[PDB]
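Participant: Attaching a single structure in structure tokens format; questions to follow.
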Amino acid sequence: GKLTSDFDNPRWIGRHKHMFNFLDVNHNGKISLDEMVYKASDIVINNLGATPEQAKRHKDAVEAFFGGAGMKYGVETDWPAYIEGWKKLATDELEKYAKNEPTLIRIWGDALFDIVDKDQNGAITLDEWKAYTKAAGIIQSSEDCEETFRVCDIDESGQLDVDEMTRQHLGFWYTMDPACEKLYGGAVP
Ligand SMILES: O=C1c2cc(-c3ccc(O)cc3)cc(Cc3ccccc3)c2C[C@@H]1Cc1ccc(O)cc1
């Protein structure tokens with residue numbers, strides 16, 4: 001694995017700058033925690049049929065995750081404060097990884113996969129991953145969705161679970177692990 005940060009890597013900055021511009025759908029140069037939690041909850045409730053119990057769990061997880069990057073309700077976060085807050089989020093997540101503490105990215109996955117998995121067993125199929133990532137907009141083509149199941153160590157079903165995805169997300173969002181490249185296909189650089 002890799003438990004060292006790489007915040008000076010221009011491709012780490014560019015990866016999250018891509019995400020920031022993807023999240024700033026109204027081209028305001030700034031995004032709020034209200035917008036992020038709305039987008040997240042809108043997906044699982046209105047596209048994926050989450051129950052109120054599932055949605056509340058998922059809401060607290062998304063709220064914590066983006067809140068870990070310094071975003072707050074009623075506050076607009078511009079790009080400089082965004083990437084600065086994302087360094088603090090990656091640092092806190094890397095401390096949790098090292099302490100074998102439940103990370104914010106795992107807690108979001110567990111809450112999300114309970115919705116995305118129709119059997120609610122913490123493992124999603126390729127069609128279910130295409131359903132979520134296209135509703136979220138983070139992936140547009142079915143080709144990029146298939147790259148996820150190539151990069152990830154899929155089980156024998158074969159489905160993707162939170163254990164494997166948390167491992168991939170460690171290297172993709174936090175440490176720039178070369179083996180975690182193309183986790184979202186070509187949709188996210
Ligand atoms: O990990 C994930 C991630 C990271 C970012 C991101 C990335 C970098 C940024 O700088 C900003 C936003 C953005 C997204 C899309 C999204 C944004 C806001 C509201 C709902 C979805 C997603 C999904 C996906 C959910 C997930 C979580 C854990 C799992 O185990 C499996 C799936």
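First residue shown is number 1, and so on along the chain.
If you're wondering, the header gives X-ray crystallography, 2.1 Å.
Each Cβ is built from the backbone N, Cα and C atoms, and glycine gets one as well.
Annotation source Swiss-Prot lists Ca(2+) 1 binding site at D24, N26, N28, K30, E35, citing sequence analysis. Annotated Ca(2+) 2 binding site per Swiss-Prot: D117, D119, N121, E128, in sequence order, evidence recorded as sequence analysis. What Swiss-Prot records for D153, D155, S157, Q159, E164 is Ca(2+) 3 binding site, and it gives sequence analysis as the kind of evidence. The domain 'EF-hand 2' feature in Swiss-Prot is assigned to 47-101; the stated evidence is a curator's inference. In Swiss-Prot, the entry for mutagenesis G29 to R (Swiss-Prot position 36) states: 100% activity loss. The structure shown retains the original residue. Among the sequence features in Swiss-Prot, the mutagenesis site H58 to F (Swiss-Prot position 65) is noted as follows: 100% activity loss. Annotation of the mutagenesis experiment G122 to R (Swiss-Prot position 129) in Swiss-Prot: 51% activity loss. Swiss-Prot documents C145 to R (Swiss-Prot position 152) as a published mutagenesis change and attaches the note 52% activity loss. Quoted from Swiss-Prot for the published mutagenesis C145 to S (Swiss-Prot position 152): 33% activity loss. Experimental mutagenesis at this site is recorded by Swiss-Prot as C152 to S (Swiss-Prot position 159), annotated: 41% activity loss. Here the residue is the original one, while Swiss-Prot reports the published mutagenesis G158 to R (Swiss-Prot position 165) with the comment No activity loss. What Swiss-Prot notes for the published mutagenesis of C180 to S (Swiss-Prot position 187) is this: 71% activity loss. Looking at Swiss-Prot, the entry for natural variant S157 to N (Swiss-Prot position 164) says: In aequorin-3.
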Participant: Near the Ca(2+) 3 site, what residues other than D153, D155, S157, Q159, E164 in the same chain have a C-beta no further than 8 Å from the centroid of the listed C-beta atoms?
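Facilitator: Output for this site, in sequence order: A123, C152, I154, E156, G158, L160, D161.
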Participant: Can you give me the same-chain residues 6 or more apart in sequence from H58 (mutagenesis position) with a CB-CB distance under 8 Å?
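Facilitator: When sequence neighbours closer than 6 are ignored, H58 (mutagenesis position) has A40, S41, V44, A50, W108, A111, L112, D114, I115 within Cβ distance under 8 Å.
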Participant: Would you mind reading off the Cα separation of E128 (Ca(2+) 2 binding site) from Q159 (Ca(2+) 3 binding site), to the nearest angstrom?
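Facilitator: So the alpha carbons of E128 (Ca(2+) 2 binding site) and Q159 (Ca(2+) 3 binding site) sit roughly 10 Å from each other.
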Participant: Per DSSP, to which secondary structure element type does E128 (Ca(2+) 2 binding site) belong, with helix, strand and coil as the options?
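Facilitator: Note: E128 (Ca(2+) 2 binding site) is helical by DSSP.
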Participant: Enumerate same-chain residues with a sequence separation of six or more from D155 (Ca(2+) 3 binding site) and a Cβ-Cβ distance below 8 A; give 'none' if the list is empty.
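Facilitator: Sequence-distant Cβ neighbours: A123, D161, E164.
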Participant: Treating G and I as helix alongside H, and B as strand alongside E, what does DSSP give for the domain 'EF-hand 2' (47-101) in helix, strand and coil?
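Facilitator: Breakdown, helix to coil: 37 helix, 3 strand, 15 coil.
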Participant: In whole Å, how far is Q159 (Ca(2+) 3 binding site) from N28 (Ca(2+) 1 binding site) when you measure between their Cα atoms?
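Facilitator: Here the two Cα atoms lie 38 Å apart.
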Participant: Cα within 10 Å of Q159 (Ca(2+) 3 binding site) is the criterion; apply it to the recorded positions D24, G29, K30, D119, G122, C180 and give the hits in sequence order.
Facilitator: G122
Participant: Of all the recorded positions given, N26, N28, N121, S157, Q159, which has the fewest Cβ neighbours within 10 Å once its own Cβ is left out?
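Facilitator: Checked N26, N28, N121, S157, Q159; of these recorded positions, fewest Cβ neighbours within 10 Å: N26.
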Participant: Using an 8 Å cut-off from the Cβ centroid of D24, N26, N28, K30, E35, can you name the remaining same-chain residues around the Ca(2+) 1 site, in sequence order?
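Facilitator: Counting only non-site residues, the set is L23, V25, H27, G29, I31, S32, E76.
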Participant: Of the mutagenesis positions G122, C145, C152, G158, which one sits closest to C180 (mutagenesis position) when you measure Cα to Cα?
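Facilitator: So, spelling it out, the nearest of the mutagenesis positions is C152.
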Participant: So, three-state DSSP: helix, strand or coil for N28 (Ca(2+) 1 binding site)?
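Facilitator: Coil, per DSSP.
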Participant: Note the Cβ centroid of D117, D119, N121, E128, the recorded Ca(2+) 2 site, then list each other residue of that chain whose Cβ lies within 8 Å of it, in sequence.
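Facilitator: After dropping the recorded site residues, what remains is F113, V116, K118, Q120, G122, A123, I124, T125, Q159.
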